[PDB]
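Undergrad: Before I ask anything, let me first share the structure, which is written out below as structure tokens.
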Amino acid sequence: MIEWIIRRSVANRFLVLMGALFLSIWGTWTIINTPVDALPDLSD
Amino acid sequence: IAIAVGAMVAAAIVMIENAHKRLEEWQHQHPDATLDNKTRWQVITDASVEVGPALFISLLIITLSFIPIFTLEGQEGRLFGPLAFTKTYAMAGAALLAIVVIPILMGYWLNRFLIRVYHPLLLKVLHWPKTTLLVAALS
Amino acid sequence: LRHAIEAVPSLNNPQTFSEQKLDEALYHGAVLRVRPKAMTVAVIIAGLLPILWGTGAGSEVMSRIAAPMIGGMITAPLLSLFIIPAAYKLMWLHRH
């Protein structure tokens, strides 16, 4: 099934490209505005 | 996300590699100064023919052979829980990227002296291979 | 080591026995791996290596959760180049 899924995406290419582009700019906004702490809360 | 980095890139290269030797045979079977944008299109998307399933399912292995960790209860679970989460999402990222973006970006864009040291011992292993499954068991 | 015994040198084996022909189909599934392999074990250990140096806030736990991987990724590759092959050449002879 994987191969066919490779072929379909290659066909998409250039609509796919802009999705990974808009993701890259979106994945840059979220990170900048991400809360922070030394460790995850472990207390009961 | 720190330990994931070593695998997100391992996802890509193993696909790029089988495409570097695929673009070294269509160059030895055909001419050399005649190739179009479709003649280059076909060669790289024919390396994704073989290794395609091999990696998306091997990074599916990396992501699932780790699930059991989420069963960590209490304090230790709250700790390594978030680590497992990010390691996994980051893999599902590179994995589900090497099947939508990686094959494309590589299409839109001294190995000798290690091969010399390996195969003397490789053929040596083909001596009585049952003896090297014995040395291994001793390891 | 599977698609090497599934190409054209795999027309010789299924029909008749030829050890010096499955050893040629194994020597290529050996120099075709040395390139993707040595770099997989490279990018894995190279990218996993920095955290093994445990100085700084939080390093302690990371270097502990990395050492097993980094160490396990020296014998996992090195050894597998000799175990998997010299055992597939042994399992292809049973069903035969």
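All chain B residue numbers match Swiss-Prot; in order, they span 396-504, 517-546.
Yeah, the Cβs are placed from backbone N, Cα and C, and that goes for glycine too.
Dumping what Swiss-Prot says about this protein:
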MUTAGEN   B:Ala399 to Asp  Strong decrease in copper resistance
MUTAGEN   B:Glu412 to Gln  Loss of copper resistance
MUTAGEN   B:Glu412 to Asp  Slight decrease in copper resistance
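Tell me what's around each of these sites.
TA: Using a 10 Å Cβ-Cβ cutoff, B:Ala399 (mutagenesis position) registers 21 neighbours.
Under 8 Å, Cβ to Cβ, and six or more positions away along its own chain, B:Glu412 (mutagenesis position) finds no residue.
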Undergrad: What does DSSP call B:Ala399 (mutagenesis position) in the simple three-state scheme?
TA: coil
